[PDB]
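Input: a single structure, listed below in structure tokens.
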Amino acid sequence: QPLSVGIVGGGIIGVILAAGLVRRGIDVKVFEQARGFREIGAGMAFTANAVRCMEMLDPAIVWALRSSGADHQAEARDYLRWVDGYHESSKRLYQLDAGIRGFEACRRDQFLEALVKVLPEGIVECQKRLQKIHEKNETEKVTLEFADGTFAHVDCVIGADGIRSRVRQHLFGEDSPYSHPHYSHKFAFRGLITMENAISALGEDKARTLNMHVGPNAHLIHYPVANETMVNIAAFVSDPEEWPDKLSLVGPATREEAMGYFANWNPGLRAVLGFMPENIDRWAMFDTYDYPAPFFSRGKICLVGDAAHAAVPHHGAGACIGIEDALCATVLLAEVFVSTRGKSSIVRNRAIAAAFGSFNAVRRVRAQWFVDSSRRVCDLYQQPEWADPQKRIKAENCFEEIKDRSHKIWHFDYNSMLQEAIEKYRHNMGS
Amino acid sequence: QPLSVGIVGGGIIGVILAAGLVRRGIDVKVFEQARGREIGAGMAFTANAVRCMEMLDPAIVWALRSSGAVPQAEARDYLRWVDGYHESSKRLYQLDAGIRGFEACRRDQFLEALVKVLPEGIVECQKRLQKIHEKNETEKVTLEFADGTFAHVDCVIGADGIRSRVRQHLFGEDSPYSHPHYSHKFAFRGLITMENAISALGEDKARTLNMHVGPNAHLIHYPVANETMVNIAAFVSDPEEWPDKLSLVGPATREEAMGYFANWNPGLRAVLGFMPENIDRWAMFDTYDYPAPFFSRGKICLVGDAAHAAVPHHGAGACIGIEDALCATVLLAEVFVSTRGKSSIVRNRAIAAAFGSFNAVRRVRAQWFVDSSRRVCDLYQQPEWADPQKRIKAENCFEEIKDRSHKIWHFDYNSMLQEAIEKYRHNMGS
Ligand SMILES: Cc1cc2nc3c(=O)[nH]c(=O)nc-3n(C[C@H](O)[C@H](O)[C@H](O)COP(=O)(O)OP(=O)(O)OC[C@H]3O[C@@H](n4cnc5c(N)ncnc54)[C@H](O)[C@@H]3O)c2cc1C
Ligand SMILES: Cc1cc2nc3c(=O)[nH]c(=O)nc-3n(C[C@H](O)[C@H](O)[C@H](O)COP(=O)(O)OP(=O)(O)OC[C@H]3O[C@@H](n4cnc5c(N)ncnc54)[C@H](O)[C@@H]3O)c2cc1C
Ligand SMILES: [Cl-]
Ligand SMILES: [Cl-]
């Protein structure tokens, strides 16, 4: 008596969830609206904790990760570094050791392609944009209606459909503000410079490592790419205005626009912006902070990843939080699968809803904390006090909070989460 | 290039190990002497070993659960002990292992399902290892088979069971350390119908797992085949040596078994009377008298029964082997990622450093377990079970059985892996 899951969204979280479920004998379909891959060329990095979670989902996921990234001596340790970007002192302010392979980086689209190759053929169906969800009785299948006029029927539905999730809209009502992300009043300029130019502006040490330059109402992060031949720039600035509804969240911008937000900053940082191409990109940062989900699941429908808890990217770990979701959901549905073998339709479908209730109970606090924490650390990166020389010691005390919040992300006890999830599932079943 | 592993032996541990390694991108060959296999018996895994299997590859647990029968609230797994020697048949002790504290399967169906999980081209049958040729750490290890063929691999794992040839290579064919030895106990095995089991024992015992204790022997039974049959294993003491090259399995009669239990209570004597006229006798050998001085040397490592074969009185010997497989897999995956773009000298040094960490972190628990398996049997078979005036002493054994059982079932495999990785890095000069 086999259990079928309809995953809406074939991004990194939906495909990782599919891989975990299928390796456990669960019948999975992934419905993706797009015709192929997106985010061509972008990099991302995963904490060691998230990588262990990937291994538990399916060790082949980690093989795919390590196939999708990058001499003797010793093993390198991964550091985060903060630098004063406003004053000419330009002095190193803080650093955090994450350890050997404390982060593992890849090219996003290459990783996603390698993951699709891990799945059995046919799991992912493209050009399948969810339009409407039709729920009947718990003992009946959930029907998914796509924009192309087709339908699919599954025992349960997972929304892995990202920041503008259609599954979320179904749950809360397409007119509810809770169904939609909102603007964080910050946007980012993104572009590259050559490593040669990066060294001119910053020196070899900074040019070849990851650094965040803090200051008043803005901040800049850079790190090397393409085999240390270029350096990727992200400059985040404050925007007092609204982002107009239906104005695209990505648009073209000029080097000189970015330069103007950093005119009072120190020269090395200004030089970095000066070395970017004339034409760069502007990215609005939206999230689920203002109207956080009242629940991640209801009935036989569950949200995971950015659909549940899209965050602004100031911890660099939003996907890591989604991989935790995918592990939790996978372990739960496999327990539904084994524990209801031989039982009636009524019992199996009650078990699905019981497991999804446990998922919500176990994940929602950490996930929504993380969304709050991503805004908070950005505020600390951007303190107005960084410019006020009468307040550079209160400003510099933020770093103990940054450490504690980072460690809370990086040192997650996922085995306790899974234990708590199984016990809450069993409790919800009257045991 | 990738890292290649030659696994000698395609039993449950060798195939589970292969599954873990290949899912991490390591190049594996499994060399099995037999033509192609296992026996129809059932076996059970602790919840802890099942979690270890999942970490190797979740499909291993899928194979397990699809290779075992289908069971309103969820049953907890209990171990139960009964007095076999007095018509009292009193219930002496019980341990609660929780929901799916054990998961059972048929060995032959599990192994076949596992081979289907592996990619094609991994398992090579009729490959009986005859000799290992080691050279410099930086050269491949050469395996020579009885059919005159050869294989060349970066490192060798002996998963070749209780009469391991890899073990004989390490210690020498004339060393007692190269061979298992007799525990001076053997088992009668057979089946009866559940109807007959109910008649002899009552329905509650007939339908549950029970161990009947008594002087110098003991008997375990449990239901099989979806509660239509009951499997019987009756262990007795043998003061004689087992002739060296006499086979360890052989034919026997129900009357022979009945004689060993003639003084035992009637229900249990009836169980034996209900067996078929012809049954099997299994000699119990292990590595207790001459345990391995090391599980690994250079680029050769032992796992499973090749490292630490035990007599079966904890019902968890393969569980210990699965821990081995997990440890070796995690170590070799760390060799693979940490030496990715380094020289052959470094990669081969790392293999040896990994196998050295394996030995350092696994040998104590595994050799403790072989001794424990004999010890609990001594407790099940105390002479004092015969004497009603010594009952307090005899029943006092169950706290030690509980301690030993929990040490097996509650193993901290995550700390073991952290320790293995730390010892590997230390061995590499960091
Ligand atoms: C600049 C930036 C940098 C980041 N860097 C990191 C990092 O280094 N490490 C990290 O952990 N996280 C990082 N994150 C966060 C991370 O990218 C996200 O958390 C992650 O992409 C969420 O994955 P997802 O599958 O939930 O959603 P998505 O990646 O948004 O995928 C959703 C999928 O659903 C499809 N879809 C949408 N609607 C429908 C529909 N109606 N029907 C069918 N399909 C639909 C979409 O086409 C898409 O493919 C970063 C985020 C940003 C913005
Ligand atoms: C009656 C009994 C009941 C048991 N019940 C349980 C239980 O319930 N739960 C549990 O965890 N454990 C149980 N065990 C222990 C368990 O059976 C063993 O630990 C397990 O089989 C060990 O597996 P292995 O792969 O190391 O060795 P084996 O199963 O012995 O496999 C070794 C393989 O290596 C091959 N081989 C041998 N020599 C060579 C050679 N020169 N070249 C190539 N191939 C070779 C062999 O043909 C064989 O296929 C029980 C044991 C017994 C005797
Ligand atoms: Cl992020
Ligand atoms: Cl055993």
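Shown for chain A, in order and in Swiss-Prot numbering: 11-80, 87-447.
The backbone N, Cα and C atoms fix where each Cβ goes, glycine too.
Taken from Swiss-Prot as is:
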| type | residues | note |
| --- | --- | --- |
| ACT_SITE | A:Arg206 | active site |
| ACT_SITE | A:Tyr239 | active site |
| BINDING | A:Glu42, A:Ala55, A:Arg124, A:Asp322, A:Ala335 | FAD binding site |
| MUTAGEN | A:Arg206 to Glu or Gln | Abolishes the catalytic activity |
| MUTAGEN | A:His235 to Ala | Converts 10% of substrate to dearomatized product |
| MUTAGEN | A:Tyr239 to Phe | Abolishes the catalytic activity |
| MUTAGEN | A:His330 to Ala | Converts 11% of substrate to dearomatized product |
| MUTAGEN | A:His331 to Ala | Converts 71% of substrate to dearomatized product |
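For the gap of 6 residues left open between A:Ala80 and A:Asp87, the distance from one Cα atom to the other is 13 Å. Spatially close to A:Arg124 (FAD binding site) yet at least six residues away along the chain are A:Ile22, A:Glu49, A:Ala52, A:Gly53, A:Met54, judged by Cβ distances under 8 angstroms.
On a Cα basis, A:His235 (mutagenesis position) lies 12 Å away from A:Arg206 (mutagenesis position). Using CA atoms as reference points, the mutagenesis positions A:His235, A:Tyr239, A:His331 were checked against A:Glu42 (FAD binding site), and the closest is A:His331. Taking CA atoms as the reference points, A:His235 (mutagenesis position) and A:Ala55 (FAD binding site) are 20 Å apart. Around the Cβ of A:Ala335 (FAD binding site), 22 further Cβ atoms fall within 10 Å across all displayed protein chains.
A:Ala55 (FAD binding site) and A:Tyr239 (mutagenesis position) have their C-alpha atoms 12 Å apart, to the nearest angstrom. Taking CA atoms as the reference points, A:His331 (mutagenesis position) and A:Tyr239 (mutagenesis position) are 15 Å apart. All protein chains included, A:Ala55 (FAD binding site) registers 19 other Cβ atoms within 10 Å of its own Cβ. Annotation for A:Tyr239 (mutagenesis position): spatial neighbours A:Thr225, A:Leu226, A:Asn227, A:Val247, A:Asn248, criterion Cβ-Cβ under 8 Å with sequence separation of six or more.
A:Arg206 (mutagenesis position) falls within a strand segment according to DSSP. For the pair A:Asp322 (FAD binding site) and A:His330 (mutagenesis position), the Cα-Cα distance reads 15 Å. As a whole number, the greatest separation of Cα atoms within the FAD-binding residue list A:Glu42, A:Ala55, A:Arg124, A:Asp322, A:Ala335 is 23 Å. Contact annotation for recorded positions (A:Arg206, A:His235, A:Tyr239, A:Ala335) versus ligand 1: A:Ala335, each with CB under 6 Å from a ligand atom. In the structure shown, the C-beta of A:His235 has more C-beta neighbours within 10 angstroms than that of any other entry among the mutagenesis positions A:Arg206, A:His235, A:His331. Secondary structure at A:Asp322 (FAD binding site), taken from DSSP and collapsed to helix, strand or coil, is helix.
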